[PDB]
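Engineer: Got a structure for you, questions after.
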Amino acid sequence: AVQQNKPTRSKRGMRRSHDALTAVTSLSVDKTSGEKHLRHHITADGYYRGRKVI
Amino acid sequence: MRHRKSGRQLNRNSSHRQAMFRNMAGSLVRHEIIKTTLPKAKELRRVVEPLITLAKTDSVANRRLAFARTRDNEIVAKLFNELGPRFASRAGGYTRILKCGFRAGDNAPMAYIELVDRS
Amino acid sequence: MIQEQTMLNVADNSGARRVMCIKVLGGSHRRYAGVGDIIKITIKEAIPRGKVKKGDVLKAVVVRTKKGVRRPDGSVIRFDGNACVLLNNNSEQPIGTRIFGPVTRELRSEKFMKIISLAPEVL
RNA sequence: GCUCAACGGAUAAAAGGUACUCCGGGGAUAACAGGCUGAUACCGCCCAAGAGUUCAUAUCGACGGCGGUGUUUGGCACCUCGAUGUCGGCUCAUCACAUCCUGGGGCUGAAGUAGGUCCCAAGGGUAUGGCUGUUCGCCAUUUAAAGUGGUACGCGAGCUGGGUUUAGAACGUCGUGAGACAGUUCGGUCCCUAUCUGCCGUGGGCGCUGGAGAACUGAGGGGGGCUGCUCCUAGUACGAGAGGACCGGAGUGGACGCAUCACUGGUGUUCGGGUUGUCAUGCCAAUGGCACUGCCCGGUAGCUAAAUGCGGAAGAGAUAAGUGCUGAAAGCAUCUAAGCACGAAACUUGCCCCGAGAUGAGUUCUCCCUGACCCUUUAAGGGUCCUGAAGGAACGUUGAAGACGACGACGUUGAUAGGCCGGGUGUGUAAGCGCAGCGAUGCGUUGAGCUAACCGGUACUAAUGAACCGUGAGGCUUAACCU
RNA sequence: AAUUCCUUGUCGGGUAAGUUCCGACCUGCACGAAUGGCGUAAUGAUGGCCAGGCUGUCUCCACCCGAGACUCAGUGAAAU
RNA sequence: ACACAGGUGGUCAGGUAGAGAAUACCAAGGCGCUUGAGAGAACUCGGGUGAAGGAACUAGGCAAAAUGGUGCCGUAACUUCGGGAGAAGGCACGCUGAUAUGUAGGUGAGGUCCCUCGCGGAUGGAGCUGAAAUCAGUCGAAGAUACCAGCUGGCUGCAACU
RNA sequence: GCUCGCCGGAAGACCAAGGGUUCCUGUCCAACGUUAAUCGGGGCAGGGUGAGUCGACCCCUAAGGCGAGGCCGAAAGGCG
RNA sequence: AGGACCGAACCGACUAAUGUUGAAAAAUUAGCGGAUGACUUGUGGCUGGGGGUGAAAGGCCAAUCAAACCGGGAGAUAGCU
Ligand SMILES: [Mg+2]
Ligand SMILES: [Mg+2]
Ligand SMILES: [Mg+2]
Ligand SMILES: [Mg+2]
Ligand SMILES: [Mg+2]
Ligand SMILES: [Mg+2]
Ligand SMILES: [Mg+2]
Ligand SMILES: [Mg+2]
Ligand SMILES: [Mg+2]
Ligand SMILES: [Mg+2]
Ligand SMILES: [Mg+2]
Ligand SMILES: [Mg+2]
Ligand SMILES: [Mg+2]
Ligand SMILES: [Mg+2]
Ligand SMILES: [Mg+2]
Ligand SMILES: [Mg+2]
Ligand SMILES: [Mg+2]
Ligand SMILES: [Mg+2]
Ligand SMILES: [Mg+2]
Ligand SMILES: [Mg+2]
Ligand SMILES: [Mg+2]
Ligand SMILES: [Mg+2]
Ligand SMILES: [Mg+2]
Ligand SMILES: [Mg+2]
Ligand SMILES: [Mg+2]
Ligand SMILES: [Mg+2]
Ligand SMILES: [Mg+2]
Ligand SMILES: [Mg+2]
Ligand SMILES: [Mg+2]
Ligand SMILES: [Mg+2]
Ligand SMILES: [Mg+2]
Ligand SMILES: [Mg+2]
Ligand SMILES: [Mg+2]
Ligand SMILES: [Mg+2]
Ligand SMILES: [Mg+2]
Ligand SMILES: [Mg+2]
Ligand SMILES: [Mg+2]
Ligand SMILES: [Mg+2]
Ligand SMILES: [Mg+2]
Ligand SMILES: [Mg+2]
Ligand SMILES: [Mg+2]
Ligand SMILES: [Mg+2]
Ligand SMILES: [Mg+2]
Ligand SMILES: [Mg+2]
Ligand SMILES: [Mg+2]
Ligand SMILES: [Mg+2]
Ligand SMILES: [Mg+2]
Ligand SMILES: [Mg+2]
Ligand SMILES: [Mg+2]
Ligand SMILES: [Mg+2]
Ligand SMILES: [Mg+2]
Ligand SMILES: [Mg+2]
Ligand SMILES: [Mg+2]
Ligand SMILES: [Mg+2]
Ligand SMILES: [Mg+2]
Ligand SMILES: [Mg+2]
Ligand SMILES: [Mg+2]
Ligand SMILES: [Mg+2]
Ligand SMILES: [Mg+2]
Ligand SMILES: [Mg+2]
Ligand SMILES: [Mg+2]
Ligand SMILES: [Mg+2]
Ligand SMILES: [Mg+2]
Ligand SMILES: [Mg+2]
Ligand SMILES: [Mg+2]
Ligand SMILES: [Mg+2]
Ligand SMILES: [Mg+2]
Ligand SMILES: [Mg+2]
Ligand SMILES: [Mg+2]
Ligand SMILES: [Mg+2]
Ligand SMILES: [Mg+2]
Ligand SMILES: [Mg+2]
Ligand SMILES: [Mg+2]
Ligand SMILES: [Mg+2]
Ligand SMILES: [Mg+2]
Ligand SMILES: [Mg+2]
Ligand SMILES: [Mg+2]
Ligand SMILES: [Mg+2]
Ligand SMILES: [Mg+2]
Ligand SMILES: [Mg+2]
Ligand SMILES: [Mg+2]
Ligand SMILES: [Mg+2]
Ligand SMILES: [Mg+2]
Ligand SMILES: [Mg+2]
Ligand SMILES: [Mg+2]
Ligand SMILES: [Mg+2]
Ligand SMILES: [Mg+2]
Ligand SMILES: [Mg+2]
Ligand SMILES: [Mg+2]
Ligand SMILES: [Mg+2]
Ligand SMILES: [Mg+2]
Ligand SMILES: [Mg+2]
Ligand SMILES: [Mg+2]
Ligand SMILES: [Mg+2]
Ligand SMILES: [Mg+2]
Ligand SMILES: [Mg+2]
Ligand SMILES: [Mg+2]
Ligand SMILES: [Mg+2]
Ligand SMILES: [Mg+2]
Ligand SMILES: [Mg+2]
Ligand SMILES: [Mg+2]
Ligand SMILES: [Mg+2]
Ligand SMILES: [Mg+2]
Ligand SMILES: [Mg+2]
Ligand SMILES: [Mg+2]
Ligand SMILES: [Mg+2]
Ligand SMILES: [Mg+2]
Ligand SMILES: [Mg+2]
Ligand SMILES: [Mg+2]
Ligand SMILES: [Mg+2]
């Protein structure tokens, strides 16, 4: 469990290649208050598909 | 391996996984909607709703059985006076989960669990 | 299901009442013997005087296992003591002449037609 | 005058121990393993006195001769001292063939049975214990067999530390002693997350030159091959008797593997009950908490093996040793030179598995796009607009799929999970009431009550209208039918 | 024998089998009388051996509940 | 050297069991130990259970399992007379009722007598507390039920022992 | 605030040791805190330690230190 | 009566598993021994590097021992890397 050389930035990036975080693909919109909340999630207001919960 | 099993361990032991769900089921029937995380509220489902399906059919012995389930003199009287007859027609499903994003200090994916009746 | 170092009761009249298996016979790396097998036993505790003394080495046959025998229909037959019947190294047929206890039906064959006449209950 | 004799002569003068040790160095120089000869070791050959009733050759071989293998004991001191952990066990192997078993053939001083001995054959298989620290060894007992070797006398960044090995102690023996002694008992810290090569698994991007949904052909690869015994033929042949088969058939078991859980069981801190000790729910009853589920008894589905189903094949081809057929060289004998036939677990197949990243990138039936343009990149080129379909990704419900990915089912047209009614299954007459009694307690309603995953059911809850990505006839050359 | 090399000396119990153990022989390589001989009730976190009880030590490992190891969020080392 | 599973002398001592400052649950009182939320793999640490056999494991019963308290009967060779000895092995134990509507025992108030006198000395028995045993009767698979709580025996080597 | 848990011969209530504002009251989150952080034992500022009887000095000593003169050492000094 | 027995405080540290850039540069959890005596412990004072102390292992004497720690000769000397 001890290395014998110092590897390079090339190998460091070649490992770091697969760190590809993607963002949210698209958001989704209400039908009585109209904001861009997450898909299958409540709004910050408290709306979900028409209802105003609290 | 876990094949065909049930239940959820939830990173607590089993003197904990009944003593927590006592307090959670002692708060949900009290306030009819609370804010708690998603695996703790997808499986609080079948801990609170058979407690209401039992309370649908009033007796004397069920006032000891749900007293064993809850150990709260307030909640047994409210569960058998108000929340009994108000759902006396459905075939179950007295709950509803609504996802409310995430949480501040730990990125805990929360949820809103509720009864169907607030209006 | 008799392996090595199994301490058996002796079913018959031939003086021994506590034996100890040392081998199972009939195939390499063998582990288990039920009814119908020929294990090899020493003799650990005889009576005051009998046909065989202490320290003899002679073959036997397991006749009553606590693991039980398994019929065609799936039904099991279990006992309450691991016990065997003594034998003879040059004749493969016993030394004593009276067999106590019951023995099982799945032992009868013309190698062993002599322990099915004396036994009071062919189970 | 100086046996300075260690004789170019250090002083007029000098012995040991360190396993309590420390330092500078040293692979110049030892042990461990390599590398180099190959003297000893082992195994094949050559002459053939004799032994074997006759007879060197069935089996042995004197006095001598020549090599092979690198395998023991050794020789040299090269790599290695600013360190490569050493014997034996445990766990995993792989190759070698001088082959232990099993397969096929010739010889015999081979009647049969069982053997002797070389020749071909390495696919597969190869004992559990007693004893010492032990490989071995001896002994007890099986089996078809308990092979021989290299791999740092395989394997301590995988594991015991008993052996030899540090510090303590003692006995024998040696020295006056300090302490030593392949002599001995007794107790004696074994460190490390994997960067890279390697290996078993699971995956994203791109290419496969229009793009997507699937099913496949298979050049190569990889696991697999074992064997006992009883019964028929047949107590036949052979044999004086005693004994006792070839060659083919029928059954049942062990070791090793593949699955699955219906039967027999194992677990079942999520399902019933009994029970102690203590504190609380105001209290009596009734339930819950804590002391390893407090101690137990039972136990559903799943996971599992000791539980029960299947496998090892049969066949085809050319083959190794050997027996042949025809037949010259050499008019005759000759398996060989021409040719023709047989031949075994080794070989290729046959059984099965992942298998087009086979770049030699495939085969294959399907479904979708048939719009306008201007700019210099003059055409395989850059951009503005209606176009954004096939289909996949993402999100939610999740699973006999699972580390995370990935694979699979469902997405209001729908049972994908959680719920709920009726059932099943497990525990074993719940609480409450009335009777009996001094009371523990029984009896009735009562096989009642509770019920985890389990088989068939119900839209009450959760799975959102969309949005996001993928485009508009496919490049060039050469050949062939056709308008 | 804690001292014995030839050695697993020699015999008998113990075991199916016993290079260790207990009992005798003496050919003691090289015990031996206050660097002590032999013996002995009790005692020892002492050396060596057998027996009953007990069981995953093991033939043969299967399941279960918990703290880690795998995923996501914040802080974020070390040998080389 | 860390807001360290380390160490440091004295004082106080509640309940229900209990021989007791052991142990199990508690009140007075204090804390949830300064990272979390998930999925339910190999493997490892700490643990509970196990069919048939029961030391075949190994250097070795290492580890693990088991025994385990009070009362009574009983107890070997050997010996320095003490020991060995808790040798070994066994038997009863929960609650209820009676003997006794709470006994044997402990404590002790009134009532009365003299009085060398005061914080009296005796007769006296109210009331409180309360063992231990015997006999009937009853529930479970199991009555020291949980926690604590010795494995036993047989020959030797060394050293008297603490 | 109220459900649950853990110690209860301690992890409850105090002092002699030793540290030296860590104590209370406002205010701040940059470093400190193994995370977040409005909270703090952290940064700043302000308050807080009242004795005839309780602890130190104080009268007297134990081990032992110093020790006028005194004895003995080269000086240092060593005892007493 | 005990240099007595079983056993908590207290003192010690026999075996095994954890862990050996760990919570600790020697501990933790389940077991262990002594536990009115040759014991254990808070305070103070005494001894000193060829010397102190030792129920004796070359042990221990400020995480250092077959001759401690600090300053000086000293930039000790080195045929050796
Ligand atoms: Mg290097
Ligand atoms: Mg399921
Ligand atoms: Mg000279
Ligand atoms: Mg000279
Ligand atoms: Mg000279
Ligand atoms: Mg001279
Ligand atoms: Mg020594
Ligand atoms: Mg020494
Ligand atoms: Mg050195
Ligand atoms: Mg060098
Ligand atoms: Mg060299
Ligand atoms: Mg050598
Ligand atoms: Mg060498
Ligand atoms: Mg060599
Ligand atoms: Mg050669
Ligand atoms: Mg040859
Ligand atoms: Mg001849
Ligand atoms: Mg020959
Ligand atoms: Mg080398
Ligand atoms: Mg090096
Ligand atoms: Mg070396
Ligand atoms: Mg050959
Ligand atoms: Mg032959
Ligand atoms: Mg092969
Ligand atoms: Mg082979
Ligand atoms: Mg083949
Ligand atoms: Mg063995
Ligand atoms: Mg032995
Ligand atoms: Mg052997
Ligand atoms: Mg070798
Ligand atoms: Mg070799
Ligand atoms: Mg070898
Ligand atoms: Mg080796
Ligand atoms: Mg290695
Ligand atoms: Mg090894
Ligand atoms: Mg050793
Ligand atoms: Mg890595
Ligand atoms: Mg890797
Ligand atoms: Mg892929
Ligand atoms: Mg092949
Ligand atoms: Mg099953
Ligand atoms: Mg089933
Ligand atoms: Mg169970
Ligand atoms: Mg209770
Ligand atoms: Mg009660
Ligand atoms: Mg509690
Ligand atoms: Mg608990
Ligand atoms: Mg069962
Ligand atoms: Mg089952
Ligand atoms: Mg052919
Ligand atoms: Mg011819
Ligand atoms: Mg011919
Ligand atoms: Mg075959
Ligand atoms: Mg074949
Ligand atoms: Mg449906
Ligand atoms: Mg449903
Ligand atoms: Mg139902
Ligand atoms: Mg039932
Ligand atoms: Mg009940
Ligand atoms: Mg009832
Ligand atoms: Mg009835
Ligand atoms: Mg029932
Ligand atoms: Mg269903
Ligand atoms: Mg001896
Ligand atoms: Mg000697
Ligand atoms: Mg010897
Ligand atoms: Mg002997
Ligand atoms: Mg002797
Ligand atoms: Mg002597
Ligand atoms: Mg003398
Ligand atoms: Mg002692
Ligand atoms: Mg033995
Ligand atoms: Mg932890
Ligand atoms: Mg981690
Ligand atoms: Mg992270
Ligand atoms: Mg802290
Ligand atoms: Mg913490
Ligand atoms: Mg966590
Ligand atoms: Mg797990
Ligand atoms: Mg257990
Ligand atoms: Mg078992
Ligand atoms: Mg059981
Ligand atoms: Mg053994
Ligand atoms: Mg033990
Ligand atoms: Mg135990
Ligand atoms: Mg002693
Ligand atoms: Mg508690
Ligand atoms: Mg206590
Ligand atoms: Mg401060
Ligand atoms: Mg402040
Ligand atoms: Mg901070
Ligand atoms: Mg902050
Ligand atoms: Mg403060
Ligand atoms: Mg502050
Ligand atoms: Mg005043
Ligand atoms: Mg005073
Ligand atoms: Mg004085
Ligand atoms: Mg003085
Ligand atoms: Mg003076
Ligand atoms: Mg000590
Ligand atoms: Mg020690
Ligand atoms: Mg301890
Ligand atoms: Mg004691
Ligand atoms: Mg004592
Ligand atoms: Mg000195
Ligand atoms: Mg020191
Ligand atoms: Mg010196
Ligand atoms: Mg000088
Ligand atoms: Mg210098
Ligand atoms: Mg110099």
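Placed from the backbone N, Cα and C atoms, the Cβ positions cover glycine too.
Below are the features listed in Swiss-Prot for this protein:
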type	residues	note
MUTAGEN	C:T97 to A	Reduced RsfS binding
MUTAGEN	C:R98 to A	Reduced RsfS binding
MUTAGEN	C:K114 to A	Reduced RsfS binding
MUTAGEN	C:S117 to A	No change in RsfS binding
Engineer: Select one residue from C:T97, C:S117: among these mutagenesis positions, choose the one with the most other Cβ atoms within 10 Å of its Cβ.
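Structural biologist: Within the set of mutagenesis positions, the most crowded position is C:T97.
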Engineer: Rounded to an integer, what is the Cα-Cα distance in Å between C:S117 (mutagenesis position) and C:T97 (mutagenesis position)?
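Structural biologist: Their Cα atoms are separated by 11 Å.
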Engineer: So which of these mutagenesis positions, C:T97, C:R98, C:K114, C:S117, get their C-beta under 8 angstroms from chain B?
Structural biologist: none
Engineer: Reported as an integer number of Å, what is the Cα distance between C:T97 (mutagenesis position) and C:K114 (mutagenesis position)?
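Structural biologist: Here the two Cα atoms lie 10 Å apart.
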Engineer: Name the residues of the same chain, 6+ apart in sequence, whose Cβ is under 8 Å from the Cβ of C:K114 (mutagenesis position)?
Structural biologist: C:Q93, C:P94
